[PDB]
Amino acid sequence: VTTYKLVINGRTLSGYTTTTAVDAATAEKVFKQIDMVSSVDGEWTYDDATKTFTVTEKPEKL
Amino acid sequence: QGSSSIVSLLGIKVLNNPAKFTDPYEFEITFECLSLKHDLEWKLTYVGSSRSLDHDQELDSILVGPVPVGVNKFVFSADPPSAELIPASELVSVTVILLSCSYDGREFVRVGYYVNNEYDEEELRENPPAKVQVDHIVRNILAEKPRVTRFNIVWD
Amino acid sequence: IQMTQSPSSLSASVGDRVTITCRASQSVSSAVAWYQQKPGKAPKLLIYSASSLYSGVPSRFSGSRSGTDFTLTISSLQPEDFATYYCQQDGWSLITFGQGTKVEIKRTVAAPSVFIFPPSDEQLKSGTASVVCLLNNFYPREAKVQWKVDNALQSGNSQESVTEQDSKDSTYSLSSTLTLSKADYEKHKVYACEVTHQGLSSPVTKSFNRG
Amino acid sequence: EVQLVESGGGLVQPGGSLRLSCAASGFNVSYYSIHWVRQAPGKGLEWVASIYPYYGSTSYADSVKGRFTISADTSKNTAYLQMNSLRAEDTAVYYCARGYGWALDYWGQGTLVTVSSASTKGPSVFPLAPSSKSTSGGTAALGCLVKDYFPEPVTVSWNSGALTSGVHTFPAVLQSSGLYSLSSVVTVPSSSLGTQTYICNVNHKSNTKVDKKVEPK
């Protein structure tokens, strides 16, 4: 029931999105359903203090 | 609470409702002032609307005496309409009336009402005569739903 | 509900004289008003009590009734008058509005510029593939977008969107997007978008390969 | 000064309940009639409800009879439209307007009321990549596709305000999913494709403020 944030940080994509979920775990799955962010090449980090996730691109192919 | 129109209308009660077509119009009116002194003129207009005709007709006119600052209540008894001029179809149809007050020839308020006129016995309503009989016309004013219009005039 | 208004759409030129009639249910001249509505803005009052023009409206606007047929007349159409006009009937128990009449500037015929946009890998990766056909700065609004995938004609999977007539060039622009499952998208080579418009002497086709 | 300002618009679920209010400035609500008029997107004006001076007393459209109620508090000089048992079809902009006799002179700017069982969902921007397909006589077309958001509105701007000429942000379109989707395009010189840089700024007040760079091919 808290406002969770996601920060998107990629070559082309850059911005922030909010969702509301009971626990950060569902907030994550919610965030994952945005086809924008479902770019499989993504780091991903979270901070419970500010309640914001963060996803970073990086080629990492092989 | 904007800074316009020194005379504001607070409440208009129609006392004789329903009434016969030929009964006068009983308007208890309460308003508020401020106070320039030029007397307030109150007029009641009858507007009827047929296919080819739009007929307006001034029922009566009264002027209020002193300009007492504050809340005032007075009664307007207006002479009933002259059926001679009204289009025959609109005698037992829906018409309007326009209670309008004015200052020094410039009207600042106009309250319009819907009037339904119809016959008083069931057989006149089911079978109305080829020639209207105003004696059996009973009018009924939509007094609860006034259509108010306000205008900006120069009092001072 | 909704009173019948005619014409429901109207292409006029500046300096024309337009008459819009509202077929109302009652003859009471007090109860009909006429409004102008520009897109995304609130409507504004033009005529009240069938024939009286609201303060500060130009003299070219004028309202008149005839039985239960009320009409609004614009004597000389000005650029600023192009809009949607509604009539209203404040009745005994209900208020009713007309369907509205949209008045759009006539201009010279203007063929569209056609662009097609492949699905893009970012979205393709997530499993949906949406293709986009773009028709730019074209007049008149009446135009036909045909999707063809491997020359097979597609109907149903498409969705169109049209801009409002432009203030400056008085043209339209349309965007047919065609969304497809990644699975269907990958079964097909040629994606073509065929535009039929009267500005074009033949229908044109923009196509691309990759699926 | 005289003006009317509605508030309270938002998203509600079928069955839901929402109260709009419209705040009166200048005239005071006690002397005028006050009406609620709604407009579904790309549909005409539809009258909802009316409250008449001196004696209260309400008229309601039949589609809203019994579910909506209209009122005005002279102390706070505001009117309210309490919409219960909401249905999907009540989705519209809700204007509040002041009565001028049998007409309506002054209109609020209007609030959007969405009734739907689809849940709020921020958009996902994808690139409309300018190709050599888009090169037509030395001018090329590129844009952004804003997909699967809810509820309306979305705001697109190109180069954060810089690119305003030639842009065409199409109207939202509700998809079979129940979610809105729209594209914004701009035509630019075909030379500038390689060299100039073009980013669209999408805003979906899911409080989503995303920038996306549109790159060729």
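Start at 1 and count along the chain as shown; that gives each residue its number.
Header says: X-ray crystallography, 3.0 Å.
Cβ coordinates come from backbone N, Cα and C, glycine included.
Reduced to three states, the DSSP call for B:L9 (mutagenesis position) is strand. What Swiss-Prot notes for the published mutagenesis of B:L9 to M (Swiss-Prot position 6) is this: Enhances transcriptional silencing.
In three-state terms derived from DSSP, B:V47 (mutagenesis position) belongs to an extended strand segment. Annotation of the published mutagenesis B:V47 to D (Swiss-Prot position 45) in Swiss-Prot: Reduces acetylation of histone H3 on 'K-56' and enhances sensitivity to camptothecin; the original residue is retained in the structure shown.
Among the mutagenesis experiments that Swiss-Prot reports, B:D56 to R (Swiss-Prot position 54) is described with the note: Reduces transcriptional silencing. Every protein chain considered, the tally of other Cβ atoms within 10 Å of the Cβ of B:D56 (mutagenesis position) stands at 13.
Secondary structure at B:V96 (mutagenesis position), taken from DSSP and collapsed to helix, strand or coil, is strand. Cβ-based neighbour count (10 Å, all protein chains) for B:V96 (mutagenesis position) stands at 24. B:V96 to R (Swiss-Prot position 94) appears in Swiss-Prot as a published mutagenesis result, with the remark: Abrogates interaction with histone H3 and histone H4, abrogates transcriptional silencing, reduces acetylation of histone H3 on 'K-9' and 'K-56' and enhances sensitivity to HU and MMS.
For B:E107 (mutagenesis position), the same-chain residues that are 6 or more apart in sequence and have a Cβ closer than 8 Å to its Cβ are B:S100, B:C101, B:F151, B:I153. Annotation of the published mutagenesis B:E107 to A (Swiss-Prot position 105) in Swiss-Prot: Decreases histone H3/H4 binding affinity; the original residue is retained in the structure shown.
Record note (Swiss-Prot) on the mutagenesis of B:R110 to E (Swiss-Prot position 108): Reduces transcriptional silencing. Long-range Cβ contacts of B:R110 (mutagenesis position) within its own chain (separation 6+, distance under 8 Å): B:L98, B:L99, B:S100, B:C101, B:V148, B:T149, B:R150, B:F151.
Take the CB of B:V111 (mutagenesis position) and look out to 10 A: across all protein chains shown you find 23 other CB atoms. In Swiss-Prot, a mutagenesis experiment is listed as B:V111 to M (Swiss-Prot position 109), annotated with the note Reduces interaction with histone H3 and histone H4, enhances transcriptional silencing and reduces transcriptional activation.
Listed in Swiss-Prot is the mutagenesis experiment B:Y114 to E (Swiss-Prot position 112), annotated as follows: Reduces acetylation of histone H3 on 'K-56' and enhances sensitivity to bleomycin, camptothecin, HU and MMS. With a 10 A radius on its CB, B:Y114 (mutagenesis position) counts 23 other CB atoms from all the protein chains.
The local packing around B:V148 (mutagenesis position), expressed as other Cβ atoms within 10 Å of its Cβ over all shown chains, amounts to 20. One mutagenesis experiment named in Swiss-Prot is B:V148 to L (Swiss-Prot position 146), and its note says Reduces interaction with histone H3 and histone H4, enhances transcriptional silencing and reduces transcriptional activation.
Proximity to chain C, taken as a Cβ less than 8 Å from one of its Cβ atoms, holds for B:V47, B:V96, B:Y114 among the mutagenesis positions B:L9, B:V47, B:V96, B:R110, B:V111, B:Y114.
The subset of mutagenesis positions B:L9, B:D56, B:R110, B:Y114, B:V148 lying near chain D, with Cβ atoms under 8 Å apart, consists of B:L9, B:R110, B:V148. Note: B:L9 (mutagenesis position) has non-local neighbours B:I29, B:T30, B:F31, B:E32, B:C101, B:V109, B:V111, B:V148, i.e. same-chain residues 6+ apart with C-beta under 8 A of its own C-beta.
The distance from the Cα of B:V96 (mutagenesis position) to the Cα of B:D56 (mutagenesis position) comes to 10 Å. Recorded residues B:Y114 (mutagenesis position) and B:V47 (mutagenesis position) have their alpha carbons 10 Å apart, per Cα-Cα distance. B:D56 (mutagenesis position) sits 4 Å from B:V47 (mutagenesis position), taking the Cα positions as reference.
DSSP gives B:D56 (mutagenesis position) a strand state.
In the three-state DSSP scheme, B:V111 (mutagenesis position) falls into the strand class.
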